[PDB]
Number of protein chains: 2
Amino acid sequence: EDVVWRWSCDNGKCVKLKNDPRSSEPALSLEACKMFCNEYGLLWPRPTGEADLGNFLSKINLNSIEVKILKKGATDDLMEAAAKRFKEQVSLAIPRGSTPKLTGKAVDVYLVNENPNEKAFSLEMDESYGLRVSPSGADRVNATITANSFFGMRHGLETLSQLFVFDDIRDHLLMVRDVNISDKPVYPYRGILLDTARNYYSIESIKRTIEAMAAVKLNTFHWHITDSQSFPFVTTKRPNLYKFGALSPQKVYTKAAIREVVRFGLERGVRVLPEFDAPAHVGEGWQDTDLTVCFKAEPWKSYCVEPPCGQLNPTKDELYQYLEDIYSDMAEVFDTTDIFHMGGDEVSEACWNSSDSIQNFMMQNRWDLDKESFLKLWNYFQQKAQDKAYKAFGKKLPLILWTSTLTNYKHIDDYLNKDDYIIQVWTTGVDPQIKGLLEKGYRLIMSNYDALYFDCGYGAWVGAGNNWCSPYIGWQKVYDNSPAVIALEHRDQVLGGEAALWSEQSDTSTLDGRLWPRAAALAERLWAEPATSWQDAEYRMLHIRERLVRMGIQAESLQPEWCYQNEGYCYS
Amino acid sequence: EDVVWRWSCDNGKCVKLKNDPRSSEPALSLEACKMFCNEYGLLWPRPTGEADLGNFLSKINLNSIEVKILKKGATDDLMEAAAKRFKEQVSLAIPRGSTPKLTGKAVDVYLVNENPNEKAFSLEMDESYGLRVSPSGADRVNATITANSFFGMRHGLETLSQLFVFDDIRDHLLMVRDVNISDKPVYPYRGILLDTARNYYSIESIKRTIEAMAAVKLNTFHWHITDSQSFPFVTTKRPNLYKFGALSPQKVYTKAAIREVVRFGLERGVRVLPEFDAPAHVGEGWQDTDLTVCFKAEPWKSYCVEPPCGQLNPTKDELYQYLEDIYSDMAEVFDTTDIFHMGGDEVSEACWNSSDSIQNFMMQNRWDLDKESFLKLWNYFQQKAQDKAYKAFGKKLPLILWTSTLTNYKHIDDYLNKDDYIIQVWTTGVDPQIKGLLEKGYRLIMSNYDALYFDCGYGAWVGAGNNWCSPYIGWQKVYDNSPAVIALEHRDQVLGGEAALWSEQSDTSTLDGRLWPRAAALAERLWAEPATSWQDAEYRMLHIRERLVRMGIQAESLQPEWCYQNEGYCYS
Ligand SMILES: CC(=O)N[C@@H]1[C@@H](O)[C@H](O[C@@H]2O[C@H](CO)[C@@H](O[C@@H]3O[C@H](CO)[C@@H](O[C@@H]4O[C@H](CO)[C@@H](O)[C@H](O)[C@H]4[N+](C)(C)C)[C@H](O)[C@H]3NC(C)=O)[C@H](O)[C@H]2NC(C)=O)[C@@H](CO)O[C@H]1O
Ligand SMILES: CC(=O)N[C@@H]1[C@@H](O)[C@H](O[C@@H]2O[C@H](CO)[C@@H](O[C@@H]3O[C@H](CO)[C@@H](O[C@@H]4O[C@H](CO)[C@@H](O)[C@H](O)[C@H]4[N+](C)(C)C)[C@H](O)[C@H]3NC(C)=O)[C@H](O)[C@H]2NC(C)=O)[C@@H](CO)O[C@H]1O
């Protein structure tokens, strides 16, 4: 049948009221009410610049939307792909199984890309845009998107799609009549880390994630493609690593698949950034090389922090030949990235000391066998690895390492430099290492475990109880976690943030729930850096969850739908 | 390419070993190793009777499996449907995108249903079966399932499908050669509670849940189809309840849909048991009847424990007319159930005292307005409701109520009797109410919140932080929760158990993850009541998760796949 209710704005909340026939006032559908009742309407993220949505809606004919590219260039194929997708994005306004009446105004969308040859990812890229919507003549609409680059332009198309609403009372597709918006992201790096080594993720699932990322303007996909558990990456040069390494012959990422993901990503404004974690977090795939130590060493608690143990043996010269090949193979298919992630997490001293070949190597270099000794070995490794990385990508590009014993701010300059290395923070956001790093000039990516570890809260995977970083981190917490607060005066050194989904307890099946809608909170916090808190964004967050579900994403459910329909009744 | 590894049983663990060519020993694929390395092989749940799996496997031709029904009867259509499904169940052994070679033995499956007219659900039904597998002649296999009823027989088919394994080294479909199994469930009621009022669940999603339930022999689906938030149930007699009540016109359960679910359930050995929660947990749909009080009362914390508030007004005579109609409409489409759930949870005293009509009613009956007064009103309501329920189902059938203030063992006999009412326990398993109830003769269904609330652990839905019953309950905890321990000598009074998925934070999108594989732990605990603990069942639990994923269920991920491939390395 037909919707029985209507909604009316009262003090910023849309209140459900009976749609009684004896009325001269036109009834508002729920989304139509939310669009003007809300300070930012239905947008996510909210814009940083002008956010004028006017007061009215116009009826639109879905079959009459046409996109026009004003300036041609090298990005033509991308701009064209993006335009094509736009209609599909508009249909997201409409609930599945619902059909709009094909009547109303025609929409002309004009795309103005001011530097149409530009298509490289960089920390310095311009993701800004201007959006204006206004009536044109009598039966049509002028939607104009003006941007400095394709990336900004695509972001604008994303915002524009959000400006459509379906009236399920009348079955009309509607559009906000007069719009003036200008926008740009606060932070350049807005990412998600996906661990595809602890469990395999289908490439279809990866692409789906990228679509959702695009929907909320996240721009970086960090592919942690290797670990001790498996080696899915198809390295042509050193094929045994994958052959021995993979969970199965099927559970692999071929050169053709990666290229598919990288392009799908580029079309959607998302950098696909690969990681080769070293010298720890290696195991499977390395058998018979004699290039690792402690693989599957028991008891595991003695030698590492999760099974199975395994580290690279930095004393072996052939190792650098393998790395050089791996890095080269990665560089070939990950050809949009401007950055390389080298891991650097959790190197185990015991594990290195249990090796004879290694102890023998150190005795010959005059180094002792104490912990400060081991840092010497780690640097020796990192310096050589780094050389190979530069060679593979054919240039010196910024490298990322996790916070660790090596990266402690007190001695970090002994090993690295702030120009060459970006540091990824997984400590608490209140840890001293952060300020100390910042004072030394280091750029950071925030992944603090207390707010940004998407894996936390489930059952234990070793033993019983719950996982290491429990409890489960709610969206309220992710939204309120602010890099600006964490870094203060050094804010400009914060490149941005990244949500982490480690996969000890995640795969293809759970990936949609783990990331959405929580990653959307990160997305707003990074794009806009609101002074405001989670409660101010709550209604919009409920809507965006609904949108992800419309997209086919199996998003986590946040509240009862009754709450979404009845703003303000559900609080605490 | 091809699998590179092989597995070998050593001390109950299958160890991954290189499949080296210079060997005279035939290589074992992972599942083939697990089948005999494990005490119960790949079965879930493990059987209670004979569990002899022999030592060998035979190659089978998938296209040559034929099912024969030996005894005809009223259950013919069911037996026939079940047989048809069997081939599909066997294909689950085979990973998607993999094809077995069509060679090997032909399998004859003989179904012997000893009481082929029997198809009613009851607490007393015989779910037992006998299963024997042995070679027949030279090129074929005799698989014989012998059971007292169709329900037992279907359970046997389920066990038999589990006896197939795919050799992905050779691409051969295999079957355990000599099997002797006899089995029966420890407890008659093995359920899942699904809350479809707090959020809507697509009927496709409901059916999918039933398939997974069937896979592990759960037999009861408790459909909590109404609450304060919505009224999805399509009641022909009182249509405004759904019309006003539903989240949308689409989000409704029609008579045709319910019948579809009820039959899909009956075919799969699952009772579909509806709940009409009263007198609390009512709201939406009741507008303009004047039959409720406190709907949306603010502040909500004063009048209920979750928004929105709302209770039935028991003083209104017309109320019983509505209930009678609702119960009748439920009875018509839920025509396989032998039991009715009437709710009885969380009645609010304040909410009743805020009503004038109600206070006026009590003053006239000589009752005071203290809390013991209110219990009088609740019973008055429950007694009348109960009369309508009997009338609707046309017989006196057992009724279920939650543990509550009414059901406190100290005064319970003042209100109910142990013959007429089953009590559903959501308290901790160590709460005194349990023993006290048991001592008074009451039958119970265990849903203790500390072990069996599937909703717990996520973010808060009102305010911030985490939900009320956090932390997240892991499968280890569900498995170890034992009704036999909880009830001791009174065990026979425990009808069984039920996993609860309340839906404040769950819907169609999250339903697979919320239930699986955790509900499988409940399934084993209820079917077998093992003396053993979770660690003893761990490898099998990993396999069953994989099976649910093969089924198309988006099961939660429990551990790294590396762990599944490398038994014993991952522990704590
Ligand atoms: C069983 C138990 O509870 N034992 C207690 C412990 O409370 C206590 O210390 C705990 O020991 C655990 C090691 O078994 C530590 O767990 C590990 O924590 C690390 C992070 O420090 C995890 O690795 C990182 O995080 C992600 C996963 O979120 C992982 O994928 C990444 O590789 C990694 N990096 C982000 C750094 C790249 C690791 O997975 C996890 N291992 C597990 C759970 O098996 C735990 O941190 C530690 N807790 C504390 C508070 O120190 C123990 C002393 O060891 O004492 C026992 O009584
Ligand atoms: C915000 C906060 O943390 N406030 C604290 C509280 O610790 C403290 O008491 C808590 O008050 C909450 C009421 O707002 C209680 O939450 C409610 O708990 C009931 C169970 O008792 C939940 O209903 C049952 O459970 C399922 C959901 O799992 C539900 O769908 C069912 O309808 C129902 N039944 C199974 C019985 C049928 C209810 O959903 C939940 N409501 C929420 C979360 O909004 C909480 O139980 C209570 N905790 C304790 C330990 O008492 C408060 C005093 O009120 O003080 C504050 O400082």
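Residue numbering for chain A follows Swiss-Prot; the residues present correspond to positions 23-594, in that order.
Structure determined by X-ray crystallography, 2.1 Å.
Here the Cβ of each residue, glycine as well, is placed from N, Cα and C on the backbone.
Record features (Swiss-Prot):
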type	residues	note
ACT_SITE	A:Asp249	active site, charge relay system
ACT_SITE	A:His303	active site, charge relay system
MUTAGEN	A:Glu328 to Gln	19% decrease in catalytic activity with 4MU-beta-GlcNAc as substrate. 2.5-fold increase in KM for GlcNAc-beta-1,4-GlcNAc. kcat is 12% of the wild-type value using GlcNAc-beta-1,4-GlcNAc as substrate. 1.6-fold increase in Ki for TMG-chitotriomycin inhibitor
ACT_SITE	A:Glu368	active site, charge relay system
MUTAGEN	A:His433 to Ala	1389-fold decrease in catalytic activity with 4MU-beta-GlcNAc as substrate
MUTAGEN	A:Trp448 to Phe	Slight increase in KM and more than 1000-fold decrease in kcat/KM with 4MU-beta-GlcNAc as substrate
MUTAGEN	A:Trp448 to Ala	2-fold increase in KM, 927-fold decrease in kcat and a 1900-fold decrease in kcat/KM with 4MU-beta-GlcNAc as substrate
Across all protein chains shown, the one of the recorded positions A:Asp249, A:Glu328, A:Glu368 with the most other Cβ atoms within 10 Å of its Cβ is A:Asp249
May I ask which residues of the same chain, at least 6 positions away in sequence, place their Cβ under 8 angstroms from the Cβ of A:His433 (mutagenesis position)?
A:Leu397
According to DSSP, collapsed to three classes, what secondary structure does A:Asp249 (active site, charge relay system) have?
coil
Using C-alpha atoms only, work out the spacing between A:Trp448 (mutagenesis position) and A:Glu368 (active site, charge relay system) and round it to an integer in Å.
12
Recorded positions close to ligand 1 - of A:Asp249, A:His433, A:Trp448, only those whose C-beta is under 6 Å away
A:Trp448
Can you tell which of the recorded positions A:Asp249, A:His303, A:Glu328 lies nearest to A:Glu368 (active site, charge relay system) in space, using Cα positions?
A:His303
In the structure shown, which of the recorded positions A:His303, A:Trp448 has the fewest Cβ neighbours within 10 Å?
A:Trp448
Cα-to-Cα gap, A:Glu328 (mutagenesis position) vs A:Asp249 (active site, charge relay system), nearest whole Å
11
Distance, A:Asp249 (active site, charge relay system) to A:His303 (active site, charge relay system) (CA atoms, angstrom):
5
